[PDB]
Structure formats: structure tokens, C-alpha cells
Amino acid sequence: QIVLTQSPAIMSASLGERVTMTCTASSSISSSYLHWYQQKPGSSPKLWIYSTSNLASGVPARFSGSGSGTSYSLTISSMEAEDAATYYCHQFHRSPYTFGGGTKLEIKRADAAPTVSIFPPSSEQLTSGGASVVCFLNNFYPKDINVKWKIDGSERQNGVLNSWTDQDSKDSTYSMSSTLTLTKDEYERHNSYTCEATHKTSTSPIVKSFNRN
Amino acid sequence: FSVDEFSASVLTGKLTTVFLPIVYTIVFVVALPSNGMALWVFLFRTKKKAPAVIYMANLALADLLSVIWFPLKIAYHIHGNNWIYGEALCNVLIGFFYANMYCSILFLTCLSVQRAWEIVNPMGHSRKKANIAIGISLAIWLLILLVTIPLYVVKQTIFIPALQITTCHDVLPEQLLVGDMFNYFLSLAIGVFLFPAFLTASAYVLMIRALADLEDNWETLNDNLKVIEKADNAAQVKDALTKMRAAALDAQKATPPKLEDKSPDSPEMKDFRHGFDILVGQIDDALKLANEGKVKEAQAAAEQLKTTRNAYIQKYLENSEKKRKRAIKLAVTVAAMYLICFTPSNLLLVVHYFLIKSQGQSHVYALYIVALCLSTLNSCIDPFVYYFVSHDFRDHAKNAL
Amino acid sequence: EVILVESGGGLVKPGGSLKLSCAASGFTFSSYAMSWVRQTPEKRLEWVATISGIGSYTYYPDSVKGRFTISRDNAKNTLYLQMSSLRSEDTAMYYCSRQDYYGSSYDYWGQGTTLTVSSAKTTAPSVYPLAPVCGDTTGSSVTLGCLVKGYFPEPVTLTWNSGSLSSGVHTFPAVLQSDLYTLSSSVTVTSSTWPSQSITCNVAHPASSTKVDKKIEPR
């Protein structure tokens with residue numbers, strides 16, 4: 001049971017860069033046993049570099065894996081848009097045949113400010129039962145973001161539901177959606193609903209809040 | 001735990017379980033008694049004890065020390081490549097296999113060079129040259145014992161669950177040592193294969209040519225003799241006698257084939273040179289008549305030269321053309337041994353471990369196996385070597401059959 | 001050249017039995033070794049079982065061994081993987097792979113099959129139209145939202161106005177919480193776009209067979 005650690009687990013790189021990603025092992029593995037795999041969301045992880053250096057059929061010349069023993073690494077001479085996928089290192093030296101963590105490769109672009117837009121619970125939802133306060137954060141860079149739910153200044157941890165999206169194919173921007181679940185009886189007892197959104201673009205978070213009636 | 005599919009098919013195929021044990025069985029039946037008798041002849045029937053005999057004795061010894069283990073080698077393959085005799089006993093077979101592989105090349109280089117050296121620049125210390133050749137053999141034996149250490153000391157057996165067999169040599173138990181294995185067999189393929197092959201080939205280059213030069217001197221002697229009997233002018237007789245003299249003096253310096261291992265100081269060797277002293281003296285008798293002015297009288301002395309040539313010369317220089325033919329057949333024998341046993345093995349040994357180092361598997365695995373199998377044929381070709389070199393081996397070879 | 005497809009999966013009751021079929025084409029099935037590799041919801045790959053091409057030669061890791069039974073069929077050219085005493089840890093995407101050599105590993109992969117091991121009942125999705133607040137329409141770009149809460153199992157077909165628009169549309173993936181998936185989707189449209197014409201959301205569930213279309217209204 002050899003443990004394969006992939007450093008880094010997530011990395012941003014602009015087009016035309018010398019991209020390098022390492023795969024570290026607990027014990028010594030033969031250079032004939034470490035194989036690389038490329039995985040695009042939805043699709044199966046297909047073979048890329050077999051036995052640390054040798055390239056598979058249909059794999060571009062820009063890829064040239066190097067490393068033996070304990071240190072192993074995937075090297076890309078020229079970074080491209082299609083390269084944006086998760087990379088896994090596999091070993092067949094000792095059972096169980098363990099897989100790597102996964103180096104998520106993403107396109108490095110200009111840092112964008114999140115466009116925070118709050119939504120009050122639907123009248124159809126309120127009459128039927130519950131009341132969910134949905135807040136959207138669209139187009140921002142990098143993936144590093146943190147949202148905060150506050151009811152009349154008081155921090156709320158209960159009912160907070162968070163969903164995240166991967167890098168876009170058109171402009172490579174990230175998006176986040178936050179939902180605050182409450183009941184009909186507890187929603188009426190409050191007046192204001194605050195929502196703070198910390199980002200690397202500015203020290204003062206983008207706040208979008210609404211007042212009842 | 002589980003090898004690649006290509007290896008697993010070979011390890012269950014008829015190539016290893018049927019073809020190999022048959023070829024190995026043949027080698028056992030053929031090589032064991034042939035080298036067994038050859039070793040006996042070199043020790044208890046050869047009373048010459050020349051450096052050539054010593055090299056051939058170790059060659060036969062290298063053969064024997066490997067073929068004796070073949071009954072366990074044959075049984076191994078018949079039972080689907082499964083070793084049940086122990087790790088130590090596996091490493092024994094592996095050791096003696098590669099030992100005969102490399103001893104054969106080195107002892108062939110010694111033998112070929114030695115025999116070529118006795119023609120170009122012969123010496124006269126048959127007792128000392130023998131002691132030297134023994135020491136060289138001990139040096140070779142110990143150098144190989146030391147070079148085969150990374151084959152003796154490493155784990156060479158592995159149990160394959162999917163195949164339910166224990167492979168010896170055929171599967172590398174530690175795939176992390178491929179890097180070391182590659183360089184190792186690449187070192188041997190250069191220093192213990194190519195380098196001795198270069199010295200072996202060029203040895204026959206000098207040997208054959210010199211044995212064709214002895215043929216040239218005999219040819220020039222018979223060609224110029226025919227010219228004198230057909231010539232008319234004094235200039236044609238004077239030059240042909242000077243050319244016939246030069247060829248006769250060079251042929252006297254060379255060693256005759258009937259008395260091979262006979263020292264240059266022996267009475268048999270003195271008889272060959274005695275016939276030349278009567279011949280050279282007769283050329284001098286002809287030149288004296290030619291220098292004075294007697295042309296028809298030079299011409300009559302050539303008839304006396306044919307009498308000495310048919311009595312003393314056509315008895316010793318009688319079978320020098322038969323000696324040339326033996327050297328050629330020897331060069332053919334050796335070349336076939338390199339073409340079949342040495343070249344396919346050493347080349348693929350590098351190729352095999354190169355692919356395992358690069359991809360973790362080699363498609364030449366089947367060729368690697370066939371190569372290693374055909375390499376054992378050298379001990380079947382080795383008796384042909386003794387036949388063309390040893391004169392005593394021929395007697396025991398002919399009398400037996 | 002070589003293509004593989006996985007069949008089975010779906011919603012399975014924890015502590016049961018299921019079969020997964022892997023179809024093969026373009027090569028000689030007996031001439032190559034086969035294997036199954038799973039991928040957890042956290043996108044982390046894990047080895048399950050590898051079967052030798054010669055015959056019935058099975059081997060599983062300690063955590064998998066004793067439950068999973070990898071079945072091979074050379075005559076039918078279809079690879080099987082039967083399970084027993086299923087756990088909630090088994091909730092993963094099971095991929096089929098062809099192992100050519102140990103040093104070549106899995107050169108050809110399948111497509112994957114979704115396995116959701118849960119006892120949670122088939123719940124119908126609830127669609128709620130979300131719109132900008134009172135009198136705030138004084139913007140260059142107006143964002144519109146939708147929420148699909150309380151549905152099991154995944155996935156759901158969400159398209160704004162029967163897939164007529166995709167510009168500035170971000171469909172967020174569902175996160176499992178209290179045995180009920182929660183989905184959200186944002187659409188950014190021009191000031192003159194809404195509320196000029198009806199910007200409705202089309203939501204469809206395949207397991208429960210429910211198709212709901214909600215009209216987004218400012219009040």
C-alpha cells in the first residue's frame with residue numbers, strides 16, 4: 001500500500017507556460033510503474049503518459065513526463081486551453097494499486113469582482129411551506145471566495161447551503177450560489193437579511209441586502 | 001503477483017513448455033557425452049599439452065558445468081515453468097548458464113588469437129606457454145565468478161498467483177532493479193561480447209591470410225619452376241631463380257601442418273627444414289651456371305629441383321592446403337556460433353531490459369526466450385571446434401564413429 | 001478503434017445486490033486483461049478488481065474483498081461485477097478498463113455508471129420562481145433565479161425557456177443534504193429583456209417522471 005500525494009492539488013496557469021506537476025510516493029516505485037491520466041468533467045480518465053516518459057497514442061508532443069524512484073512529474077512545454085483538466089498518477093508496483101490525489105489544472109485570467117444579487121423567498125414557496133433565501137455570485141477570479149449569512153446583523157450558520165461551479169469554457173470565470181433555509185413562522189419574526197461576500201478584488205466585501213415590505 | 005498479458009501467454013504457451021524442453025533435451029544428449037569425451041581427451045589422451053588444448057579443456061568444462069543441470073532445466077519447462085527446487089538451486093543454474101555464455105566467448109577469443117599468433121609470430125616455450133594459458137584460464141574463471149555476482153545474490157524466483165507457478169530467471173521478481181539490470185547487460189554486451197568478437201574475427205583475418213601466404217610461397221615455387229623449363233633468354237632464368245629462392249626462404253620460416261604442436265627445436269621439424277636446405281642449395285647451383293653464362297646447362301638444374309620437391313617437399317608441404325581448409329571451416333563454425341548463440345542473446349538482453357525500463361513490458365519477450373534457448377547450442381557446436389583444432393580429438397572422434 | 005460502455009447502477013437499497021455489465025468491441029477480449037475502477041463524489045479514483053485474461057483469476061483489496069465478485073465472459077464479450085452487502089461508501093462512478101500490461105496499465109477506459117446507494121424515497125421536485133425585489137429594476141443587467149429543492153434521486157433537466165437561451169446562464173450542481181438534493185440556477189438578462197416577455201424555467205425529473213414549468217413574475 002504505497003500512498004501517492006499530488007502537489008499541488010489545484011493550480012492556475014496562463015496559456016504558453018512551462019506547466020509542471022509532481023507525484024510523490026511513500027516507498028520506492030520503479031519508473032516502469034508510474035502512469036499518468038487526463039480527466040475532463042463528465043468524461044472517463046484516459047491514458048496520457050505510460051511508465052513515466054513514454055507517451056500514449058494521440059497525445060501531443062508538448063507533454064514530456066520525467067522522474068524516477070520517489071520523484072515523478074508531468075511536464076507541459078506550451079500551456080493550452082484544452083489542457084485544463086484533472087491529472088492522476090497511478091502505480092501497479094504493489095497491491096492495492098493506488099491512484100493520485102488529482103492536480104486540477106485551470107486557466108489563469110484577470111481577477112474579477114463577484115456580481116452579488118440577492119433573491120427573497122417566493123410567494124408560492126411561502127404559502128406552500130418553507131422560505132429559502134437565495135443569493136447568487138457570478139463571474140469572479142480566483143476560485144477563492146467566502147460568503148456570510150446574517151439576519152439583522154446576527155451571524156447565521158443554520159440553513160446555509162452552498163454550491164460551486166467549475167471553470168467556464170467561454171471566459172474561464174467562476175460562480176457561487178448560497179441558499180438560506182427558513183420556515184414560514186421564523187421568517188415573519190425578522191425584517192432585514194444581510195449577505196457579505198469576501199474576495200481578493202477588494203478589502204470591503206460586496207453586500208446585497210433587502211428589507212421586508 | 002500478476003505479470004503482463006504478453007508474458008503470461010508465453011509462460012503458458014507451447015513455446016516454453018514444449019519447444020524449449022525438446023531443444024534442451026537434444027543439447028543434453030548431444031553436448032554432454034561429446035564434451036565429456038573431449039575433456040577426457042584433453043586431460044588423459046593429449047600428450048602435447050599446448051595452450052590450445054588448455055583453452056579447449058575449459059571450453060568443454062564450461063559446457064559440462066551447464067549441461068549437467070539441464071535435467072532440472074527440462075523438467076522446469078515441461079511442468080509449465082514452475083520451479084520447486086529452491087531459490088539457491090535456481091541461482092546455481094542461472095550462474096552456470098551465464099558463466100558458459102561468457103566463458104565460451106572469452107575462451108574462443110583466447111583459442112582463436114593463440115592459434116593465429118602461432119602462425120604470424122610463433123615461439124618455442126610449449127611448457128611455459130602452457131603454464132601461462134592455465135593462469136589465464138583461472139583469471140577468466142574468477143573474473144566471471146565476480147562479474148556474475150549480481151545474478152547469484154539477487155532474488156530470482158517469484159510466485160505468480162494467476163499462473164500458479166514459481167518462475168526461475170524468466171520473470172524479474174523486483175521490477176525496481178531493471179535500471180541496474182539494463183546497464184549490467186549493456187556493459188557485458190560491449191566489453192565481454194563486442195570487444196572479444198572484434199579480437200576473434202580479426203584473429204581469423206590474420207590466420208587465414210597467412211595460411212594463404214604459405215599457399216602463395218608454394219604456388220610461386222611451382223610457377224617459377226614451370227617458367228624456367230619454358231624460357232629461352234638468360235634474363236628470364238636469372239629472375240625466376242631469385243624469386244623462387246625468396247619464396248623458399250619464407251616457407252622455411254613458416255610452421256608445417258603435419259608437425260603442428262611439434263616445437264621448432266624438435267627432430268621432426270628439422271627434417272622439414274632439411275628438405276629446404278637441399279632445395280635452396282640446388283637453386284644456388286642453378287644461379288652459379290646462370291651468372292657464368294650457361295643458360296641451357298640453370299635450365300637443366302631445374303629438373304633436379306623437381307626431384308627434391310617430390311621426395312622431401314611434397315611430403316611436408318603436401319598437406320598445407322588441407323590445413324587452410326580446416327581454418328576456414330573453423331571460421332565458419334565460430335561465425336555460426338556468434339550468429340546463433342551470442343549475437344541474438346546479447347543484443348536482445350539489452351533490448352529486453354531496455355523496454356522494461358522504458359515501458360514496463362517488452363514485446364521482444366518471446367524473441368528473448370528463443371534467443372536464450374538457441375544460445376545453449378554453443379555446446380553442440382563446440383565439438384566441431386575441437387575437431388578442427390585438436391588432432392588427438394579427431395582420432396577419438398573417428399574411432400568412436 | 002476500441003470503445004467500452006457500462007450498464008447498470010441507479011438507486012440501490014443499502015445492503016443488497018447489483019450487477020454491472022461492461023460491453024467490449026474492436027479487440028480480442030480473451031487476449032487482454034480487464035479491470036474495474038471507481039470514482040467517489042469528491043473526484044478521487046480507487047481500484048476495485050482486476051481479472052486475468054487467461055481465466056478466473058480474481059484479486060481485490062482488503063476493503064473490497066469478501067463482497068465484490070468480478071465475473072468474466074469471453075464467449076459473450078461482456079465483463080461483469082456483482083456486489084453483496086452494499087454500503088453508503090459504495091456511492092461512486094464505476095468505470096470499466098482494459099489492462100494491456102502492468103507497465104501499460106489501463107490504456108482504454110469506458111464511460112462510467114452512476115451508483116446512488118440510498119434508502120431515501122423517490123421525492124418529486126419543487127420549483128420556485130425567484131425575481132428581483134420591489135421597485136429595483138433600475139439596472140443595466142437584471143439577474144433572475146430558480147430553486148429546485150427537495151428531490152431524490154439526481155439528476156434534473158433544467159433549461160430556461162426550453163433551452164432557447166444559454167448566454168449568462170450558470171447551472172449549479174446539486175449537493176446531497178438530509179437525503180434531499182438542492183439545485184440553483186442564475187440567468188443574467190438585459191434591462192429591456194425582462195419583464196418585457198415571459199422568462200419561464202423548464203424543470204424535469206426522470207425517476208419520478210415530473211415536468212414542471214414555473215412563470216417568473218416580479219410580484
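Each position is counted from 1, following the chain as shown.
A Cβ is built for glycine as well, from the same backbone N, Cα and C atoms used for every other residue.
According to Swiss-Prot, the features are:
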MUTAGEN   B:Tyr152 to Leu (Swiss-Prot position 210)  No defect in ligand-mediated receptor activation
MUTAGEN   B:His169 to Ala (Swiss-Prot position 227)  No defect in ligand-mediated receptor activation
MUTAGEN   B:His169 to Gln (Swiss-Prot position 227)  Slight reduction in ligand-mediated receptor activation
MUTAGEN   B:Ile369 to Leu (Swiss-Prot position 327)  Slight reduction in ligand-mediated receptor activation
Do me a favour and check the Cα-Cα span between B:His169 (mutagenesis position) and B:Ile369 (mutagenesis position); whole Å is fine. 11
DSSP says B:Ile369 (mutagenesis position), in three-state terms, is helix
To the nearest whole angstrom, what is the C-alpha distance linking B:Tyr152 (mutagenesis position) and B:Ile369 (mutagenesis position)? 20
Highest Cβ count within 10 Å among the mutagenesis positions B:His169, B:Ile369: which residue is it? B:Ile369
By a simple count, how many Cβ atoms lie within 10 Å of the Cβ of B:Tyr152 (mutagenesis position), its own Cβ left out? 14
